[PDB]
Amino acid sequence: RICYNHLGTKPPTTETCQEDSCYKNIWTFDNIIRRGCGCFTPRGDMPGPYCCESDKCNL
């Protein structure tokens, strides 16, 4: 659905996707935070990223 596509420091913008969820985690590759659609990959208690089930919910 419409989730946030803001990339850590990159310019923050929303992005429509298929997963009604929105994943926003600090773990990434070159940047740091990344808001997308769905949940992160290593879901668990060790990591503390942010997944959600609403549009633009990972702001």
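Including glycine, each Cβ sits where the backbone N, Cα and C put it.
Here Swiss-Prot describes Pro42 to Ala as a published mutagenesis experiment; the accompanying note says: No change in ability to inhibit ADP-induced platelet aggregation. As a published mutagenesis entry, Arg43 to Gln appears in Swiss-Prot alongside the note: This mutation alters integrin binding selectivity. It provokes 33-fold loss of ability to inhibit ADP-induced platelet aggregation, 5-fold loss of ability to inhibit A375 cell adhesion to fibrinogen, and almost complete loss of ability to inhibit HEL cell adhesion to fibrinogen. Mutagenesis annotation in Swiss-Prot: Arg43 to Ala, described as This mutation alters integrin binding selectivity. It provokes 95-fold loss of ability to inhibit ADP-induced platelet aggregation, 71-fold loss of ability to inhibit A375 cell adhesion to fibrinogen, and almost complete loss of ability to inhibit HEL cell adhesion to fibrinogen; the structure shown retains the original residue. Quoted from Swiss-Prot, the note on mutagenesis experiment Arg43 to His is: This mutation alters integrin binding selectivity. It provokes 14-fold loss of ability to inhibit ADP-induced platelet aggregation, 3-fold loss of ability to inhibit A375 cell adhesion to fibrinogen, 8-fold loss of ability to inhibit HEL cell adhesion to fibrinogen. Where Swiss-Prot documents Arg43 to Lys as a mutagenesis experiment, the accompanying text is: This mutation alters integrin binding selectivity. It provokes 1.4-fold loss of ability to inhibit ADP-induced platelet aggregation, 6-fold loss of ability to inhibit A375 cell adhesion to fibrinogen and 8-fold loss of ability to inhibit HEL cell adhesion to fibrinogen. Under its mutagenesis entries, Swiss-Prot includes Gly44 to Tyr with the note: This mutation promotes selective inhibition of beta-1 integrin; provokes 1.2-fold loss of ability to inhibit ADP-induced platelet aggregation, 11-fold loss of ability to inhibit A375 cell adhesion to fibrinogen and 75-fold loss of ability to inhibit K562 cell adhesion to fibrinogen. The annotation that Swiss-Prot gives for the mutagenesis experiment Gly44 to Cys reads: This mutation promotes selective inhibition of beta-3 integrin; it provokes 1.8-fold loss of ability to inhibit ADP-induced platelet aggregation, 6-fold loss of ability to inhibit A375 cell adhesion to fibrinogen and 330-fold loss of ability to inhibit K562 cell adhesion to fibrinogen. Looking at Swiss-Prot, the entry for mutagenesis of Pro47 to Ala says: No change in ability to inhibit ADP-induced platelet aggregation. Among the mutagenesis results in Swiss-Prot, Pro49 to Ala has the note: No change in ability to inhibit ADP-induced platelet aggregation. The residue drawn here is the original one.
Features recorded in Swiss-Prot, as mapped to the structure shown.
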residue : record               : contacts (Cβ under 8 Å, 6+ apart)
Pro42   : mutagenesis position : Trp27
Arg43   : mutagenesis position : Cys51
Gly44   : mutagenesis position : none
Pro47   : mutagenesis position : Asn25, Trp27, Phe40
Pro49   : mutagenesis position : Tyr23, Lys24, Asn25, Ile26, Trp27, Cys39, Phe40
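Reduced to three states, the DSSP call for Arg43 (mutagenesis position) is coil.
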